[PDB]
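See structure below.
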Amino acid sequence: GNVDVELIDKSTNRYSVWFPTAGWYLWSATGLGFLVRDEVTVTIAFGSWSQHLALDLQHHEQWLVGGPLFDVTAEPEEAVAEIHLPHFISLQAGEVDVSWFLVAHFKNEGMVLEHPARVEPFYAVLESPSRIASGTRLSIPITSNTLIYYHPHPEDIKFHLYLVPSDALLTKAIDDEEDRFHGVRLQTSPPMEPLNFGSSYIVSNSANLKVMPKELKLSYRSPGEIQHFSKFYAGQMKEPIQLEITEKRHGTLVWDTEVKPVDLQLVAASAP
Amino acid sequence: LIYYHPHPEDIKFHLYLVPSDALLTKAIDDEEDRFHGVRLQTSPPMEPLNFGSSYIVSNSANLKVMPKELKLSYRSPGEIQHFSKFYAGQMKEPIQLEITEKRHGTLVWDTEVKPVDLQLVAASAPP
Amino acid sequence: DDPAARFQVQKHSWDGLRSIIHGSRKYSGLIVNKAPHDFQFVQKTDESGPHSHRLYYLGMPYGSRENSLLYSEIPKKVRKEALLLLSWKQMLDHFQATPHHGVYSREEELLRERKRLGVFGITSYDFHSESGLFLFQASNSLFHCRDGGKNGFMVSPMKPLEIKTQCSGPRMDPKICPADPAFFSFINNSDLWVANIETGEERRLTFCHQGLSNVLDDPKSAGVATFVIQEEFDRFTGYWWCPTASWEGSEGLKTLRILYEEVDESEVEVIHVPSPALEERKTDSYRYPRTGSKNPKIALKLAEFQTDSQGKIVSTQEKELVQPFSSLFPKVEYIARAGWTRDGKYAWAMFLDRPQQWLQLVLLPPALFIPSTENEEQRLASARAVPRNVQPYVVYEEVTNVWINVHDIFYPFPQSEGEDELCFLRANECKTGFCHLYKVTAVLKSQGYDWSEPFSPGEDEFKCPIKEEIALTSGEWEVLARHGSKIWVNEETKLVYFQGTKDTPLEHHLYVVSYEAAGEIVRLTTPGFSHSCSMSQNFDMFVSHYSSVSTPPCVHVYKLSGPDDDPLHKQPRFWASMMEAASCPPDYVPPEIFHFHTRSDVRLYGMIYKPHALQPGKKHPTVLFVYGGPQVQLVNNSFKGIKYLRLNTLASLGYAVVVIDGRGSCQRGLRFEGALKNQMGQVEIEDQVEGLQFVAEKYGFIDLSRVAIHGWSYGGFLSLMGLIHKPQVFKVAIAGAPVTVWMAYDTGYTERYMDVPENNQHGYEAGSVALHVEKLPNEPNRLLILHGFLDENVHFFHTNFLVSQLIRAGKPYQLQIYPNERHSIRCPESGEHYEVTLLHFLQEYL
Amino acid sequence: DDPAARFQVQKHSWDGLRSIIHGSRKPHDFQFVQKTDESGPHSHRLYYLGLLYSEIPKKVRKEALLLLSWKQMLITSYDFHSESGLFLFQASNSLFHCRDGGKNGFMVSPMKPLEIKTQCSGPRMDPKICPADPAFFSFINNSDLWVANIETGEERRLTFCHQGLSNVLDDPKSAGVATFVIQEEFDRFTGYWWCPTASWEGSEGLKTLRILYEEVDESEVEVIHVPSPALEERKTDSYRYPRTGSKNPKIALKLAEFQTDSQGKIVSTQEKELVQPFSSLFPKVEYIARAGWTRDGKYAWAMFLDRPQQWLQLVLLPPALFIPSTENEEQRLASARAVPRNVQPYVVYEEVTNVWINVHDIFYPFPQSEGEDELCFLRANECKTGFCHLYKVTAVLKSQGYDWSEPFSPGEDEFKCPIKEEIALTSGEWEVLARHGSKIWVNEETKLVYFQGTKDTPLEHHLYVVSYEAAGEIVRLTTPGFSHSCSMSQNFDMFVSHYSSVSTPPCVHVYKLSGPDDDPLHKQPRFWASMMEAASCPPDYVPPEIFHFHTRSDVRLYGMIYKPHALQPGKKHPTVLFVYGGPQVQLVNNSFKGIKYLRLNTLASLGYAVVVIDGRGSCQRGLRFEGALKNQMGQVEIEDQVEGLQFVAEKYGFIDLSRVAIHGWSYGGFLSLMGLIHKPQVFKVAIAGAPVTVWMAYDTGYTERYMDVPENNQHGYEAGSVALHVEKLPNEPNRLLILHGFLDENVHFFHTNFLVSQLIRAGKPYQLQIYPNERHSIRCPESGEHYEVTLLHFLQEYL
């Protein structure tokens, strides 16, 4: 079932988690499947990709990053047998190879890149770790960075201010701590988060998506783009104005380099 | 000449007679933003929300800020650099002087023919 | 000739062309990286720590814009199936190692033009192993730090200690004393100084320079390599520490020698070249030796000093050879190289003749240098005092009919087994035609010289007889010795690691051989790439910074591993990686290397860049890029995207780009290079034309009506030879920095290849393009001359005399100046202008 | 736009253009001397350069064009002494002399000139014969004043400030020469001036002979290296070039005297110096524009000038004001007591202005024999009314009485004389020619002063006469409709005039003033004989049409145009606006340009409209006209040129406004670059030859006169410094051709270099052409042929 957390330091976001015995033990609040064999006192933190790379591989466009970074330390020697580590990049047969996936490890050595054995549609596996900053995901595409094809999920906020709803459209890839602390950064314009998901189709990186509701209001910043950044940042949001207490809103995310769309969402103002 | 993830933010305050902004084009990291967001508050603005730059910017290159209309415009060449915590960043602190509604700003490079940021802000919800 | 079947390049606007060149360099912030170099492996010796070595090197991780000292941690055991890539930890505490706006002093800036240093920051550093001392040059000053000697191996970076001085001026060329690491030495205002780390005390050793006025009135320098040496003998040092310390046994005093080169450039022609500060409107004088004109008058000298146990330079002493240098070594014009044997017994020096057809290696034992004082009776006194047996030993004497190539490979062995019969590893290209290693044993038997009386040595005076001269390598390929290549000699396993072109001339590979018994040459590097390698001091692992034409350059660390009883076949296993292959961009189509044969049936290599989005049928216009001169091989299997990205930009606009390494290119043997001897400029262009004609026959997109020839330095000279003797072949000619009169170029280069000008005058005139302007085309707009105004190497006079003779013959030209650029266009803005000018000129007028 | 109502120039090959330029190219310094034989045929002999002579007859025949043959007597500048008849000139490596009709007779067959040997190592610069003693002459050798004697052959050094040790960077004091900035901005080519009369000390028999010279200490002046003509040796020459804002050479006036026995030997010698330092006696004095002596020899005059060049003053320096110069300070005090307390320098005249001083070499002193104070002279003064006008000035030489041993600081009006009168001999909206080696001729018997001026029109230089006693009326002597350069006899009975018009080539006619002697103003000039005639005007050459127009500010500017040959009305031809535009040069005047401006006719013969405009800021139209460029150099003139183009567009129907080239050398290139910056929509291309791209690099004398100082006028230095405005140059190519002579000492290669530097840094295209063997103007015919064919090609292809 659900497992508890102990917050040691909020600045570095460090969690102490108790593990009773053997089991699968998926924890979906970050996406860690800690396939364990005994009682494990595990420590997990949040890592930023900016400070751990060689500073050349963010801008190397044969070197796509996947997943978020974790500082996972646990008991070694088959106490934690398998790591099912959360990444985001999609799994179809064309233009994605299993061999292109890599799992890093950030020691005082530097980076240790090992291949994973199997690749799950949401997770990637690390086998028998021997350990800090271990939750890692890299990729070497033999072709360019712009064709590796996994889609963000939209995340929308309608907030009531001077009796006028300001909207907030966010199009970032699915990283749970990134999404959550993006909302915590968004707490300064205090948000309410309904449950609507734009996981219908796929889109690559370097993608210019235009946004439109089908009915037209004060439209701001239509040709947005698809990019990924650190844990603490500001992504390319959209901030239109509703100006009224109307109920119905239909947003649409559609490409520019080709005619096809990627997302059509229906949202009401029943809970502003 | 390594490219950086930009932080554009124009931090606003409704003062008693002349409201004041503060335009920042400053590259991201955690400690630099955490320095700036509390240490600008001694001459108090309040932190807004605006559009982070979609395209990627390079260092040692002067940028140009154009508002669509006139404002208090000194020190218009903007430069990007990475200091420590203690030193004051290369800032803009314009004053929009009144209670007018909307404001449009654009970032244009020196040697490019293309912009990098097209930001808009409204004073309809002033701090 | 169908005019609808000839590809017309899209006429871009100038601002469009700027947009294109900038878009060519928008990924150059990553790929142009200054990949790490100058490695120093250091052991840790714990048997309980994790790391086997610490690798020290220069590098730019692009956390800073400057080249700085860094280190890596080499582990004791890596995981299998793992590409481990090392973090580049910083040696220093993130300071600024460059002056404001990238400027330098006059001595610092002139050094980087000789070394072709386009990178800012710590470009050269010195290291002393067991003390762990790092002596380097930063913004305008000397700095130091230490890592794991008597101190430990730190994990955070520390700030480097400043070395303060009372001296006014830059402190050029620092070297740590190997025998005593507390002491070091540098050049200050063309005089040799010596200092100490802990106490801070300095001491001048030579007093030939005084800082009066310009170089026309204070002509004596010491411990420096002059222009032509730095320029033509890739030597940028003129002093060499003695690696061991002698003990005079007076009371406790520890002697420390330095060999230095005194140079009298009084009789050398002075030329004025404009200064970079154009506003101030002065020139700088340069002692630039023309061909025909006199070279500097050289001499070797020994500078000793002594030290207490506390480390203070109590005494000092200049010493000079017991006979004059010019008289002891007649017909010797140039000191190519010099140094010391490891034990300190002899100071070696490579001498050279003015035609440079006559090389000879000499050993100068420190007792051969008597003191120097003005009184001729004290001079006679110590001339009597020098032992009769002590002499200079000419160990090796290379004589050739074309020219000597300077190979820095000497390597002496210890002599403690029967203390004569010197054994060394000497490279000799003149013998078989190809640079090959040899083990040579010469016989140092004293003939007995009355050193007080002055005598004239004969033609074979100090020449030692050779016991044996085993050839460690043989074939139609060369061992890399020039251009900062070197050999690494493990004397424990009796192996010598060298670089060579055995597999193909297009690929530099690391080979190893046994020097005691050389039968089998074992390659250590992977084929399909060209490699710049560097071995460890304990010879258990090396680095290779390698690339091929397709892949961008990577830097991998290999580890020799295997049975110890057979070290020759020790298997290099990839241990860890430093730098990876950069992004090959989608607008960058990597070129294809080819070869072909001449009518004289000699194999020439060439490159071609394909026109992007090639359509079969269309005859594209062709830019024959060319250097063509010696010491440069354009065509090789290594990444061209770094330095020759512009050629791909032309290709991406639709130009066929052809590159031909005709006769006279390096790394193909002496007989191949020697086809330009006495007719420089006349055979290279013929090879380039034939290379064009081959590419025209092989590939179906070469428009012979639209051919551009283009090149810098020597190539622009060839571009002008192309437009002079091949006007129907070449439509236009973009000549960058051309050498238009060989009578004006300096001795070291020009005399080596053509002759002394009164000996050969017919070929100077024939291959001086400025004397053949009458043959340049009368119709306009075919010739674009590019030149950097501040060029001390190929002076603006060359372009000026060309433009002069074009005016006098009534011939048109276009011309472009780079007022702030010396020889290679270093400012990115200025390079962007250069390329947009090249694209515009071809777009409109080819 | 009409697609076929615009003339297209025939695109010629380069060799075609050479064929056109080659097919295009397929006397002065007059000295009258009388004979007075009373039986021969010729009254005088006219001596001139062409050295030659003519025979002027006593009476020519009517209705016969008399043309004198150019006979050989035996050289660009010579010196002459009338009575003994000495002709001293400089040959290739040596000095020469000859004589005509003194104690000897008038030669008819040619005689070889006697050679003067020397002990000097180096050339003998600046030869001048002593007026008091024709046996003696003087010259400069290795930047020091020497003196010699013809008959004995013996020479003698007079100054000892330059030792010739090395180049000029370590041995900077010179004597008897004019430095660079004086030579090129104050038009002085000598730095020593003989006293015209000899004083007698009366010890035994010694004949004293003074010389005024200018000492210069240019140690604190910037040294610049400029490439030597001999390019192979690859060395430069140092030049003490005073940069604008920086310090000028440190000047002083000094007397080098010597004495002579009757047999003619320099027995003694003596350097002499002022009782105070020069810098202290004359504070804020920067430049000696001109200097000399009064005709009797009593006082030595000098025109001083300040750093803004807005304060000129004439000063008289009596020889007793100069004590001998020695290092020992007690002998110095000794002769400070020895100088008379009464005698002191008299600042006779002082021009002060808000615009700038133009240096006028018109002073002329009168005899002071009536009441030996109160010097009366004829001084040109432009600052009063705005136009250069002659004046008679009578000052008051009253001694204040100075203790010259004790030092002091003079006040701003300390040595200034009070003036008796300042009659203006001319007045109007025109000026008297004073600069550029023009001069006045003063008949002191008939009380008349003959000058040149522009009273009819600025386009025509005419000889005028007025009385200096009664300024009644100005009488013209030259034929109208032409412009004349004239030269009088010393006996004032006949003159030469070298004259021309816009249509006719140069002619040289000799006129003779003739009439009743009682009324000297109204002598009628009658044509006596002609020396050189108007040559064959070629049918390839159509002379330009002069026009004038008014600005929107209602200022009249003049201009020329060369029409395209074989004009078809309707067709709009491309137009080359040739320009200089800057001061001291008036391009448009009624005079033949075919010698220097043949290229403009070649352009016309290809079909280009050639326009030439004298905007406001040009010379020979007064100070207010010239002064529109004060502190705004580059900002007003191009506007005047644009307005002139646009006016000519309405008048003449053959200017295509889309196809406009601006082209000029020196300033004509600085403006071409200003044209391309501030009027890019007007000017399509710009052929800028030798342009001044940065005024902060130019010399003091020019730049400071107009833009006064960079620390003061920084806004205007940046605004009119064209090299700092390269961002406004066109991004598109083929619009800008920069030409520059590599050896240029005047507008240095730094200017073109800094322009090319800033073009590269701003990412802007340019074409460029070098002249490796040419200093400022294109002198070599091969280089001029290349220059013109490059100009024709550039216009053919890119205009």
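We number chain D the way Swiss-Prot does; in order, the residues shown are 18-43, 53-76, 86-109, 139-863.
If you check the header, you will see the structure was determined by electron microscopy, 3.3 Å.
From the backbone N, Cα and C atoms, a Cβ is placed for every residue, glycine too.
Annotation of the mutagenesis experiment D:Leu102 to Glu in Swiss-Prot: Reduced interaction with NLRP1 without affecting the peptidase activity. When secondary structure is read from DSSP and collapsed to three states, D:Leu102 (mutagenesis position) falls in the strand class.
The Cβ of D:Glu597 (mutagenesis position) lies under 8 Å from the Cβ of D:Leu100, D:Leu102, D:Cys571, D:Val572, each of these being in the same chain and 6 or more residues away along the sequence. In three-state terms derived from DSSP, D:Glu597 (mutagenesis position) belongs to neither a helical nor a strand segment and is classed as coil. One mutagenesis experiment named in Swiss-Prot is D:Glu597 to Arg, and its note says Reduced interaction with NLRP1 without affecting the peptidase activity.
For D:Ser730 to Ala, Swiss-Prot lists a mutagenesis experiment annotated as follows: Abolished dipeptidyl peptidase activity and ability to sequester NLRP1 and inhibit pyroptosis. According to DSSP, D:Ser730 (mutagenesis position) is assigned to coil rather than to any helix or strand.
Marked as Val-boroPro binding site by Swiss-Prot: D:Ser730. Sequence-distant neighbours of D:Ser730 (mutagenesis position) (same chain, 6+ residues apart, CB-CB distance under 8 A): D:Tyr644, D:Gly646, D:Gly753, D:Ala754, D:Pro755, D:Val756, D:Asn810, D:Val811, D:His840.
Taken from Swiss-Prot, the feature active site, charge relay system applies to D:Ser730 (among others), supported by a curator's inference.
Just so you know, the Cβ of D:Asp808 (active site, charge relay system) picks up 21 other Cβ atoms within 10 Å once every protein chain is counted. In the three-state DSSP reading, D:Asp808 (active site, charge relay system) counts as coil. The annotation active site, charge relay system is assigned in Swiss-Prot to D:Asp808 (among others).
Look at Swiss-Prot and you will find D:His840 (among others) tagged as active site, charge relay system, backed by similarity to another entry. D:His840 (active site, charge relay system) falls within neither a helix nor a strand when secondary structure is assigned with DSSP, and so counts as coil.
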* Asked: If 29 residues are missing between D:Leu109 and D:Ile139, how far apart are the two Cα atoms, in Å?
  -> 11
* Could you tell me how far apart, in whole Å, the Cα atoms of D:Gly76 and D:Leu86 are, given that 9 residues between them are missing from the model? => 6
* From D:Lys43 to D:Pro53, where 9 residues lack coordinates, the CA-CA distance in Å -> 22
* **Packing count at D:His840 (active site, charge relay system) (other Cβ atoms within 10 Å of its Cβ)** => 18
